[PDB]
Amino acid sequence: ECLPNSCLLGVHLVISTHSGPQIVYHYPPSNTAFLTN
Amino acid sequence: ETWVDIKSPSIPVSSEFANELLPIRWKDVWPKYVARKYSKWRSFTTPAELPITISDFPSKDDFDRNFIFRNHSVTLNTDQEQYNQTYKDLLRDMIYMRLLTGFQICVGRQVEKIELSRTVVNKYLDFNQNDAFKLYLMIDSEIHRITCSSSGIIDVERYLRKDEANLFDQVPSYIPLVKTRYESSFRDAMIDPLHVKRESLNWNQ
Amino acid sequence: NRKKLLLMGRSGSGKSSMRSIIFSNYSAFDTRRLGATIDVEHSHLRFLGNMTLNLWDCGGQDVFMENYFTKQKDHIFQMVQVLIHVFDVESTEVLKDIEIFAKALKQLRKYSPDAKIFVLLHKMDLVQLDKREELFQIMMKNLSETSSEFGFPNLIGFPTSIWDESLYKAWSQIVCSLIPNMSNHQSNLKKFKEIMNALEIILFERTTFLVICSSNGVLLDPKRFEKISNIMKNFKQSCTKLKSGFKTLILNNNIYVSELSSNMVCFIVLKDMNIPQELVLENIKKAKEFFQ
Amino acid sequence: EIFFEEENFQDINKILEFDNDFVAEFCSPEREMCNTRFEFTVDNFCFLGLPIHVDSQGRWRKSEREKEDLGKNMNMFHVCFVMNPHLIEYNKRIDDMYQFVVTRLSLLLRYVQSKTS
Amino acid sequence: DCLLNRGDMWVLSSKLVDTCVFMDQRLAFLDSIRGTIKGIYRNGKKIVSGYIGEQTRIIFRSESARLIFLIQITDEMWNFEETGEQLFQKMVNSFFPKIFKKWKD
Amino acid sequence: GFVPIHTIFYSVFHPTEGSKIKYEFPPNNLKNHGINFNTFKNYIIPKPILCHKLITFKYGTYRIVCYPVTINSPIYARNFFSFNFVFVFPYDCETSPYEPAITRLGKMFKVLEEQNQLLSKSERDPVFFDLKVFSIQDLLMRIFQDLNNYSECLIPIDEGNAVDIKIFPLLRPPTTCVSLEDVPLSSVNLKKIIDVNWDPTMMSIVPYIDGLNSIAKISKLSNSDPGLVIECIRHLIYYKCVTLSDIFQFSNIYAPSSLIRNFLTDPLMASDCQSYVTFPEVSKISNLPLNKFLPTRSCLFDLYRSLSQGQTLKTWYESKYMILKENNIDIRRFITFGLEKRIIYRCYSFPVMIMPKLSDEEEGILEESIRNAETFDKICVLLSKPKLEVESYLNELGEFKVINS
Ligand SMILES: Nc1nc2c(ncn2[C@@H]2O[C@H](COP(=O)(O)OP(=O)(O)O)[C@@H](O)[C@H]2O)c(=O)[nH]1
Ligand SMILES: [Mg+2]
């Protein structure tokens, strides 16, 4: 398919401190139903 | 009619007539407006019995085209009134025995239309308030109407649907080979599946 | 104020049972349905209103245990405040348990040698009552000879089980080693004890119902703190049935259990039975902002 | 603004029917699976990124006091993109996204973390 | 777990007239037959409680009933679907276990 | 092509010694090739949020596909039994066709484990069980060898269970921009492919596919709704059998493409072009005047390049009619061979705005077609009228111009 479509849904910033892994920032807070459809 | 004649499979559905493609006898198990997408697993997990009520009835022309007429008149003898059995108990027992064979009690608009073109049709049966009951029952083979009054002379009129050119004689004999669980060779079936049918009972006796 | 607690042991040692009962509010009968912890399970639990506890419920099985001391050794054992090693007395591989503990102590000495080591001899309800304490001695001496070998001159141990109240004492003494400003709490508790003329004042935590401090630090039961903690956990679970939360409890006008703040519960046993309830309640309300 | 409408919003603690703790766990690989591609697929959901992990020393790359504490305590950062390519175009979309977006962005982030945190 | 005749269903419905019911109400017939009102419908709405009148289409679904299965063994059973599954593999690996799990649930 | 499997191994969660490789074929392949089951062991045996899902990740140069399964029952020790049938492929391939097979294998073995504990009891160890209330290696060998050799397997594991795998290629979904003015061709003979399982509509569409019938014409001829014909044509495109083309008229603007040199560089294109474009006999159409023995390949190449962007087929045919009469060339076949080989294309006509009284529906669809800038072909198809009548109707409706693109 030559039609451009960057099938992206979101980004996560996951850092691993010595107190355990954690998520600092994820941009789209929408659910799976809106994002996939 | 047991089938609808589609003109071509390549033509689409006309409006939303697919929802009208429902059995008449099992039409009352579905709700008035709830969509059919919910009652899918309920048919598998919890099968539904055949409802007591039926909401369809032949029109005026159908009773004058292919039907016949009979007449009963039943009243219990003085032997059964030695026990606590009046005419209402006989009517309840007769409706009970009309059922258990496939009969369905008719209440709705078409039955009232047929009754007027001949007062109150009944679905249940209460002996306390009412004292005269009239109710119809319907199977594809025949249609019964049972009427009663204070006189105790219970009247039953049965309209038998006449068979169409002996369909059970126009089909070839078909005897398959049946192997049950305890058998080891494919023996021959002892009944013709095609030529066994629910026979019309002699309701007078 | 982040405190990194490690909870290590062998397979089936009951680490997740302790974590569920003490913090996640599970009953003793509800720990049988627990599954096997895979790798390390992190739990961020808020203690008081300022402390946060990063509890690391480690796996305990052989592949995980061999993975801890080879590849993840630079991650699990750095910036560690308290290690809690859970020894099962039902284990038939006691020497392997001691060797695992020795490797853990070696890693902690290598990376964060300022930590505190605690050992809990769990499942000490299957053994008979006559041979419990001696068994707790018999292992502990050996563990001391292990614990002094890899640094760590001191090692505190507790005979624990989920079917009695010893778990509350063990976890209370483990947690209280991390609570800041303990001297100020002790001094304020002594001042309040002198002011109200109370026989004994004990300060808990509201959620976990663990003992934080006591006024004293007629002969009384030495294990009364853990028994009161268990009784209060049972009473909280009972009051959850009435669709509400426990607030106050007055026994014989002598024992007052009151919500001192949003993070502490006070248990005051006084001396005079003739004090009206409102005076004690008012003095409790005056000290509500003092301990904050 | 459509991502914050009432019919199109989810809690911050949940990412695609997964909690933040579990996502932060399984999007944080070991040392052997870091500093390379992390093409992870669960079910029509490709978690793709280039995790950057500290070396044996405290070096990120080779040539308020909570901020310095987190700088000295952090050992890995990962920028994870969630993709849903169709099954017939997986090997094209994932490859071009990794080649054109993720690699350069993560390398620049590693460089800027190495010089001035 | 009880055999009600068709006329028994008729009589039980006749006793449930001018009587209001609600969801999961365990009715009793002849002190041994147990019922369960698992659904009351009115104007397309599943109401929690309802009134049963003379024109209420009460249905009697059976939770313990006889079932017949007729499996067609044809040339198509060993054919493959578009995903890559045989049809009898779907029948013996996905249909029957799911229906038995649902029946037990 | 299908990628061969590199290593297949069966992993199980032991309640004492942890997750481990219970069986593996080929033997000592992971250790020899560098794959370590201490880095990704948390994905093979995961926490029950990733279970019953198709976990596919990348380890170095190897793409690892798995469907982990966790069963919850009090019979097993620690209330759980976790396993995984893990397949390893080289990274530079397409693991798409093997994914449904792996998913179905995991689901089938989960069903069997829930049914009669076929996998838990095969370990012959009572440590997997509560204790208070078939060879896997041969199966793995057979799966590996049969999927590498035959892309199929019918491996029996019991008296009623068999691992039954066939690997199908993945095909692209067809276009959605198929319309009523597109004629369908057929690169395959659709007569011999029809069997008893076809759709009833697709049976009727097949006789009316000859490279010159429009989809509306097929729908009216076979008494079919155009939507189902559209779906059937889409299904035929999905299998790479039917390719669309344009309606052939004598008012079209056919033009050479960038692949006209293929008429010289393909050694087998001109030779078929000589036989294709010629009438079987000396046809009468090659004897009508303009107004009142096979063709040379140079003649055909000169006739292909004579078309231009603006010269309609009528003007070109009346400008070259002695050549198409002496050589006995069918012009429709001449155009269709060029369109099939993609050496000439069609310049569509667009009526952009600037007689008998047609009915309200016809004028409504006329206005709707004009507002959407539809071609003359679609308007002619919808109104069932030729180009001249449509042009007269449009000029009656308003001023307009024709773009030949
Ligand atoms: N009888 C008894 N069982 C215990 C005790 N502590 C733990 N268990 C058992 O341990 C099992 C759960 O162990 P778990 O916490 O998952 O072990 P871990 O995964 O290594 O932390 C439960 O089934 C409990 O029955 C105890 O003191 N007494
Ligand atoms: Mg655990």
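Residue numbering for chain C follows Swiss-Prot; the residues present correspond to positions 5-221, 236-310, in that order.
Any Cβ shown, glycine's included, is placed from N, Cα and C.
Look at Swiss-Prot and you will find C:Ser15, C:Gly18, C:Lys19, C:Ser20, C:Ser21, C:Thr35, C:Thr41, C:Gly64, C:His126, C:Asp129, C:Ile166 tagged as GTP binding site, backed by experimental evidence. The secondary structure of C:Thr41 (GTP binding site), as reduced to three states from DSSP, is coil rather than helix or strand.
Secondary structure from DSSP puts C:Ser20 (mutagenesis position) in a helix. Swiss-Prot gives this note for the published mutagenesis C:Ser20 to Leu: Sensitive to high hydrostatic pressure.
Each residue contributes its Cα atom, and for C:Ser20 (mutagenesis position) and C:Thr41 (GTP binding site) these two points are 8 Å apart. In the three-state DSSP scheme, C:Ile166 (GTP binding site) falls into the coil class. With a cut-off of 6 Å between Cβ and the nearest atom of ligand 2, the recorded positions C:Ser20, C:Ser21, C:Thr41 reduce to C:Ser20, C:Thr41.
Proximity to chain F, defined as a C-beta distance under 8 Å, is registered for the following binding-site residues out of C:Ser15, C:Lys19, C:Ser21, C:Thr41, C:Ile166: C:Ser15. Listed in sequence order, C:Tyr30, C:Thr35, C:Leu38, C:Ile166 are the same-chain residues six or more apart from C:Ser21 (GTP binding site) with CB atoms under 8 A from its CB.
When every Cα pair among C:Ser15, C:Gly18, C:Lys19, C:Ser20, C:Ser21, C:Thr35, C:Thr41, C:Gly64, C:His126, C:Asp129, C:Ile166 is compared, the largest distance found for this GTP site is 23 Å. Taking the Cβ of C:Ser15 (GTP binding site) as reference, residues of its chain lying under 8 Å away and at least six apart in sequence are, in sequence order, C:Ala40, C:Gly64, C:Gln65, C:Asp66. DSSP assigns C:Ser15 (GTP binding site) to coil in the three-state reduction, outside any helix or strand. Between the recorded positions C:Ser20, C:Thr41, the minimum number of other C-beta atoms within 10 Å of a residue's C-beta occurs at C:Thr41.
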